[PDB]
Amino acid sequence: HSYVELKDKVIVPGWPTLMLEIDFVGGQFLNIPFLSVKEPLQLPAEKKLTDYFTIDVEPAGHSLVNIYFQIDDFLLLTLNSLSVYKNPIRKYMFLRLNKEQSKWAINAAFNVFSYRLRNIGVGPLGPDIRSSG
């Protein structure tokens, strides 16, 4: 198995968005627009995200970081349905923090305290923006 990149393409303008928010050890989080989606992500309130979703922050170089994750079939299937872009979620994927975002993870010793996915709705032109172009 490999870790495929979840590329920027998956964040389509106009549509709602799932924000990955990461709380490092220290206390002001780190916010990454994870995936644009047609409908909000609600999990069975029985369960929590950690059950289905595991992330690891590693350095990619002297100055950059990536976030790796492993997604269990349920969430995988759940995200793929919700996605605006055509079913882009594999079991093993990674995404690339930028030079800006990286600094934080480096300074935090890569040590994640907690994380969540969070639904962010659309803005005032959204409807018009998503249908245009």
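Note that chain A is numbered according to Swiss-Prot, with residues 5-31, 36-141 shown in order.
According to its header, the structure was obtained by X-ray crystallography, 3.3 Å.
Every residue gets a Cβ built from N, Cα and C, even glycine.
For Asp64 (GMP binding site), applying a Cβ distance below 8 Å and a minimum sequence separation of six or more within one chain yields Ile75, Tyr76, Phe77, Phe118, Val120. The GMP binding site feature in Swiss-Prot is assigned to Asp64, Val65, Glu66, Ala117; the stated evidence is a large-scale study or a structure entry.
Under its natural variant annotations, Swiss-Prot gives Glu108 to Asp the following note: In strain: Isolate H1 and Isolate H2. Residue environment of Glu108 (variant position) contains 7 other Cβ atoms, counted within 10 Å of its Cβ in all protein chains. Mapped onto three states, the DSSP output places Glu108 (variant position) in helix.
Here the C-alpha separation of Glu66 (GMP binding site) and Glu108 (variant position) works out to 15 Å.
Least crowded of the binding-site residues (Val65, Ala117), judged by neighbouring Cβ atoms within 10 Å of its own Cβ: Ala117.
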